[PDB]
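Scroll down for the structure; my scribbles are underneath it.
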Amino acid sequence: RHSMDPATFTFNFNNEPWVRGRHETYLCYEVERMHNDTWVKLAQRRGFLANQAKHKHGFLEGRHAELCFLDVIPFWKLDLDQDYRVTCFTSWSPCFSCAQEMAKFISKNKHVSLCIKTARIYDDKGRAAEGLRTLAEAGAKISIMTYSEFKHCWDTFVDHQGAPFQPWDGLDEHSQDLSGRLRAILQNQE
DNA sequence: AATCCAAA
Ligand SMILES: [Zn+2]
């Protein structure tokens, strides 16, 4: 569908750091082009997707959300001599292998600046932290989603049918706690 | 310290 189901958004983007039950990953994406040295939104280069679940018929191995996203890029036919900024709002941050693949992509495509804004930090059984450091070293700008970013995703990706964004309890404090943890990760204190 | 991360 054109827009994301609102219950799906609210469940998957909740940012309580240690909450259980989120065994899918959702990713909303938007692209801007640098023109007259301003970032200008490419209206048709935006959307959302989820991971292909493990054991789903026709894709029994599954495919993580970040890989489905990278798959859609060549079909955009981005112009080789223009600078782009690609922003991904992710419900879980990249696992180690996804982080390595996104780092490979940005290493091969230097005209693309990747920003990852995540609701929660995916631990990947202790392996994700090194992957996030590797992705940052390759040039990605990784941050924790804040209130205004959740509201932007509600307003522009969700099938809200006119309902306003309703923040869940503790949103801001969760964002700020996760931001401290991400800072510790990226500077190798964790 | 560990939480948390499809699989019961
Ligand atoms: Zn992954």
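The residue numbers of chain A are those assigned by Swiss-Prot, with the residues present covering 194-383 sequentially.
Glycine is treated like the rest: Cβ placed from N, Cα and C.
Under the heading active site, proton donor, Swiss-Prot lists A:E259. Per Swiss-Prot, Zn(2+) 2 binding site is recorded for A:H257, A:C288, A:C291, and the stated evidence type is experimental evidence. Among the mutagenesis experiments that Swiss-Prot reports, A:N244 to A is described with the note: Abolishes enzyme activity. Quoted from Swiss-Prot, the note attached to the mutagenesis of A:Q245 to A states: Nearly abolished cytidine deaminase activity. For the mutagenesis of A:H248 to A, Swiss-Prot gives this note: Improved catalytic efficiency of cytidine deaminase activity. The structure shown keeps the original residue. A:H250 to A appears in Swiss-Prot as a mutagenesis experiment; the accompanying note says: Improved catalytic efficiency of cytidine deaminase activity. Under mutagenesis, Swiss-Prot gives A:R256 to A with this note: Strongly reduced cytidine deaminase activity. Swiss-Prot documents A:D370 to A as a published mutagenesis change and attaches the note Reduced catalytic efficiency of cytidine deaminase activity. Where Swiss-Prot documents A:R376 to A as a mutagenesis experiment, the accompanying text is: Strongly reduced cytidine deaminase activity.
Here the features listed in Swiss-Prot are placed on the structure.
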{"residue": "A:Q245", "record": "mutagenesis position", "Cβ within 10 Å": "17"}
{"residue": "A:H248", "record": "mutagenesis position", "Cβ within 10 Å": "8"}
{"residue": "A:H250", "record": "mutagenesis position", "Cβ within 10 Å": "5"}
{"residue": "A:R256", "record": "mutagenesis position", "Cβ within 10 Å": "14"}
{"residue": "A:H257", "record": "Zn(2+) 2 binding site", "Cβ within 10 Å": "20"}
{"residue": "A:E259", "record": "active site, proton donor", "Cβ within 10 Å": "25"}
{"residue": "A:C288", "record": "Zn(2+) 2 binding site", "Cβ within 10 Å": "20"}
{"residue": "A:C291", "record": "Zn(2+) 2 binding site", "Cβ within 10 Å": "25"}
{"residue": "A:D370", "record": "mutagenesis position", "Cβ within 10 Å": "15"}
{"residue": "A:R376", "record": "mutagenesis position", "Cβ within 10 Å": "13"}
Inquiry  = Can you give me the Cα-Cα distance between A:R256 (mutagenesis position) and A:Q245 (mutagenesis position) in Å, rounded to a whole number?
reply    = 5
Remark   = Rounded Cα distance in angstrom between A:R376 (mutagenesis position) and A:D370 (mutagenesis position) is 10
For A:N244 (mutagenesis position), nearby residues of its own chain (Cβ under 8 Å, 6 or more apart in sequence) = A:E217, A:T218, A:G255, A:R256, A:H257, A:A258, A:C261
Inquiry  = Tell me the Cα distance separating A:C291 (Zn(2+) 2 binding site) from A:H250 (mutagenesis position), rounded to the nearest angstrom.
reply    = 22
Ask   = Nearest to A:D370 (mutagenesis position) by Cα, among A:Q245, A:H248, A:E259, A:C288, A:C291 (recorded positions)?
value = A:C288
Key: Assigned conformation of A:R376 (mutagenesis position) - DSSP reduced to three states   = helix
Task = May I have the list of same-chain residues other than A:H257, A:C288, A:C291 whose Cβ is within 8 Å of the Cβ centroid of the recorded Zn(2+) 2 site, in sequence order?
result = A:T218, A:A258, A:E259, A:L260, A:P287, A:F289, A:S290, A:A292, A:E294, A:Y315, A:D317
Ask   = Which whole-number value in Å describes the distance between the Cα atoms of A:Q245 (mutagenesis position) and A:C288 (Zn(2+) 2 binding site)?
value = 15
Task = List the recorded positions A:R256, A:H257, A:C288, A:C291 whose Cβ sits under 6 Å from any atom of ligand 1, in sequence order.
result = A:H257, A:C288, A:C291
Message = Between the Cα atoms of A:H248 (mutagenesis position) and A:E259 (active site, proton donor), what distance do you get, rounded to the nearest Å?
response = 18
